[PDB]
Amino acid sequence: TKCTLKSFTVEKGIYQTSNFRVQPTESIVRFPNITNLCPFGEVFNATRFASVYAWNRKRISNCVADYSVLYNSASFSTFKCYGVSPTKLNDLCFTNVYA
Amino acid sequence: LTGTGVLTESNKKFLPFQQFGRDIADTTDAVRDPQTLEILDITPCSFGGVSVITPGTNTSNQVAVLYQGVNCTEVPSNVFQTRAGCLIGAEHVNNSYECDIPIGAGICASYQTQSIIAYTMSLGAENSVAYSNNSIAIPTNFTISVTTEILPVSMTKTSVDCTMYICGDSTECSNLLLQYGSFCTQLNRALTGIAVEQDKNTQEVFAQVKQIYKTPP
Amino acid sequence: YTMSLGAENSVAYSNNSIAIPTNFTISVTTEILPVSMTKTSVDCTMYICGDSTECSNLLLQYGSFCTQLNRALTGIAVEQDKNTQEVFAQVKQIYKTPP
Amino acid sequence: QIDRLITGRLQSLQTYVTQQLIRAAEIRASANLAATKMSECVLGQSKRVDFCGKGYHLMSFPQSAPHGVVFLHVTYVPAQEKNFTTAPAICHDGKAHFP
Amino acid sequence: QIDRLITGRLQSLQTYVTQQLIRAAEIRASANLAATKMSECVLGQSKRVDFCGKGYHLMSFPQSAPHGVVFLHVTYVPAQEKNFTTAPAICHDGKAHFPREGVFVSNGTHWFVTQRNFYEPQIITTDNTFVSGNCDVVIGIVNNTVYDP
Amino acid sequence: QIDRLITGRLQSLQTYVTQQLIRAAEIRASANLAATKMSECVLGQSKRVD
Ligand SMILES: *[C@@H]1O[C@H](CO)[C@@H](O[C@@H]2O[C@H](CO)[C@@H](O[C@@H]3O[C@H](CO)[C@@H](O)[C@H](O)[C@@H]3O)[C@H](O)[C@H]2NC(C)=O)[C@H](O)[C@H]1NC(C)=O
Ligand SMILES: *[C@@H]1O[C@H](CO)[C@@H](O[C@@H]2O[C@H](CO)[C@@H](O)[C@H](O)[C@H]2NC(C)=O)[C@H](O)[C@H]1NC(C)=O
Ligand SMILES: *[C@@H]1O[C@H](CO)[C@@H](O)[C@H](O)[C@H]1NC(C)=O
Ligand SMILES: *[C@@H]1O[C@H](CO)[C@@H](O)[C@H](O)[C@H]1NC(C)=O
Ligand SMILES: *[C@@H]1O[C@H](CO)[C@@H](O)[C@H](O)[C@H]1NC(C)=O
Ligand SMILES: *[C@@H]1O[C@H](CO)[C@@H](O)[C@H](O)[C@H]1NC(C)=O
Ligand SMILES: *[C@@H]1O[C@H](CO)[C@@H](O)[C@H](O)[C@H]1NC(C)=O
Ligand SMILES: *[C@@H]1O[C@H](CO)[C@@H](O)[C@H](O)[C@H]1NC(C)=O
Ligand SMILES: *[C@@H]1O[C@H](CO)[C@@H](O)[C@H](O)[C@H]1NC(C)=O
Ligand SMILES: *[C@@H]1O[C@H](CO)[C@@H](O)[C@H](O)[C@H]1NC(C)=O
């Protein structure tokens, strides 16, 4: 108050010195239910696979692709990614994915 | 929606397709939860200025901190909330008497004995001062006196020279200011008493010549 | 239709009704008229730049206009003179091109 | 790109300062009005209608207030009014008389 | 770098122009006030207190001046003033009376009717007060006798 | 080169807004004057000259 009034003797009354803003304590993130998963179990757990010369090209679109279940699995020997990071797979959007 | 506020349960009903809403002031008011399908109101958080309740520095140094429009549950002697907010450093005496220091919005503060106390103002009726038999001064004698009073009528015409005001003995400054337009003419016309016209760009054009040289082959 | 607007003086002798009071009742009225104004200061740094460093760095080159604004708000007239405090100087810190 | 928004906010702040100065001028005008009302109602019985409150002034009392003056106006309002036919002047064998 | 300071000084000049326009508006208001004061003090004897100078106006004289008008106000100020106990209304067997063309002035035992500019004790009569309902609504009730010789 | 004239016209528009606000203040003052003139001339016979 002495800095606001620029005086060593403050009179009798009420003086507004500064303000007060309640800062956000938590940080919530809401989103709709994760439904209509991509059929990764159909191409990864397929009963009969094709040869290398007649490989199938399954189109994956209009679905949410959970790449966390593929990376967090010790059953796969090689999980190399080119031009993209394996961790940021769930934070990117695409138009269509071919398996 | 990237905002900041307190989410509480609402009593309104949205349409089966409307996600969020807004008030008349074009501000986000409510939003439907994407999972529970329930409407949650959005209220801006406590915004208020702090105040120091000081009974002067000549009496004592014991002061009280006053918060405006906020609740003490979110604020980091005696802690108690009031109608104008939370007051830290005072008492909560249930007595009531004349107001001494108006802290704002009802409750007042005062100094009583060695500590600062609070009390609720009743403000029954100001009409009680009518029959208070106040003293009225009735003159008895007079003395002839003269008074000289001067009231301005006209104003000296003040002109503004933007060239010398914005640019003090500078050439490139004036060269760059010449491209800002004829705003100085409008300022002078406004100072003389002529209103500025509100129209389109019928005198200023954003033209360009593209004097860039050709690159060598 | 064309208005003639002959003379508005015709309403003078129109024997208009005038209300003359007969009885009265003692009543009190409380009226409040503002006299002084709370000193309002302007902090251009926090107003133009909200928690930004480069914004303030660029605003520092606009001059001392905030001082003139504060002096005008306090009741002091702004002086009209030449540039005796602000100079359009330059240092030309451009590096030399390699030979 | 930063200086564009800087200039926009400077224009906004100039508009705010203009509003504040106009408010200060209106407050000074209201202070002059309160001063002349004090001088004409407390130090004398003004015959003006609806000036020292609402009605015919009898006595006024001043009260202090933060940034303002509170006036306790004691007057009487017309309880029952009656409409009468009035005339600008009469005529009794020439020499029109006005009241 | 030059246009930055140019815009800053343009904002300063806009503030100066705003101040000048507000000053011009205040000067026009003061001119209207001087005109109405001239009309009410020179062309007539105004009964307003502290309007044609300081006190009760008697006569005014106008004087020319550059960008202004000088008024020579001749008035009389109260030399000696005395405080008296006043009441909003009296009550003489109902029909509360309020003072007109003056206020109720009491010296301690008796009440009189006189104007607020000079002290002249006058007896309370019917021609000096007006009835207003009864002695219930009017706050402040004192009992006196309204004579009428 | 465009932003220079943009800022100039923004200053002009700010001057226009200032003039409009001053005109609004003067109109409010004239409204108060008309109200008090109504109260002092229609509801009573004022002794003020002119
Ligand atoms: C999105 O997911 C949420 C998950 O909470 C859904 O909310 C819940 O939906 C269920 C099914 O309609 C509601 O019934 C509950 O079902 C469970 C499981 O069968 C059962 O154990 C409960 O006793 C209850 O019957 C449930 O009330 C509702 N809320 C909660 C808090 O669980 C929501 O419906 C989903 N939205 C969409 C559009 O799919
Ligand atoms: C292919 O089938 C295997 C076998 O069920 C799946 O592996 C299971 O994954 C779930 C996911 O949490 C685990 O809870 C199980 O413990 C896993 N079982 C085994 C035996 O490892 C696998 O996820 C399927 N592939 C895809 C793409 O879903
Ligand atoms: C202030 O806000 C808190 C939030 O926790 C609430 O519990 C309390 O009732 C509020 N007080 C008032 C007076 O609104
Ligand atoms: C009314 O008269 C009493 C009795 O002397 C006095 O104490 C009081 O101050 C008076 N009220 C005023 C002057 O307002
Ligand atoms: C004048 O008197 C006539 C006759 O009753 C009436 O019709 C008319 O309305 C009066 N004019 C007014 C009240 O202005
Ligand atoms: C007097 O005339 C006014 C004008 O409209 C009207 O409102 C009022 O009711 C009239 N009073 C009587 C008693 O006729
Ligand atoms: C009348 O009352 C005023 C109000 O404070 C006071 O200043 C003045 O001295 C009093 N005059 C007398 C003669 O008591
Ligand atoms: C008050 O005035 C009355 C009327 O003249 C007078 O008789 C009385 O002596 C005066 N003084 C007091 C104290 O009543
Ligand atoms: C109203 O005025 C009439 C006019 O004579 C009068 O007879 C009556 O007593 C008055 N009523 C009140 C309550 O003043
Ligand atoms: C005035 O007289 C009435 C009627 O007897 C009475 O009720 C009232 O108390 C009296 N007031 C005073 C102040 O003596």
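In chain C, numbers come from Swiss-Prot; the residues present are 695-793, in order.
The backbone N, Cα and C atoms fix where each Cβ goes, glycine too.
Record note (Swiss-Prot) on the natural variant C:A701 to V: In strain: Beta/B.1.351, Iota/B.1.526. Swiss-Prot lists C:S704 to L among its natural variants, and the accompanying note reads: In strain: Omicron/BA.2.12.1. Listed in Swiss-Prot as a natural variant, C:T716 to I is described as follows: In strain: Alpha/B.1.1.7. Swiss-Prot documents C:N764 to K as a naturally occurring variant and attaches the note In strain: Omicron/BA.1, Omicron/BA.2, Omicron/BA.2.12.1, Omicron/BA.2.75, Omicron/BA.4, Omicron/BA.5, Omicron/BQ.1.1, Omicron/XBB.1.5, Omicron/EG.5.1.
With a cut-off of under 6 Å between the Cβ and any atom of ligand 4, the variant positions C:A701, C:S704, C:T716, C:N764 reduce to an empty set. Its own atom aside, the Cβ of C:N764 (variant position) has 17 Cβ atoms within 10 angstroms in the protein chains shown. Ligand 9 lies under 6 Å from the Cβ of C:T716, out of the variant positions C:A701, C:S704, C:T716, C:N764.
Checking the variant positions C:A701, C:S704, C:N764 against chain D with a Cβ-Cβ cut-off under 8 Å leaves nothing. For the pair C:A701 (variant position) and C:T716 (variant position), the Cα-Cα distance reads 35 Å. A separation of roughly 30 Å, to the nearest angstrom, links the Cα atoms of C:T716 (variant position) and C:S704 (variant position).
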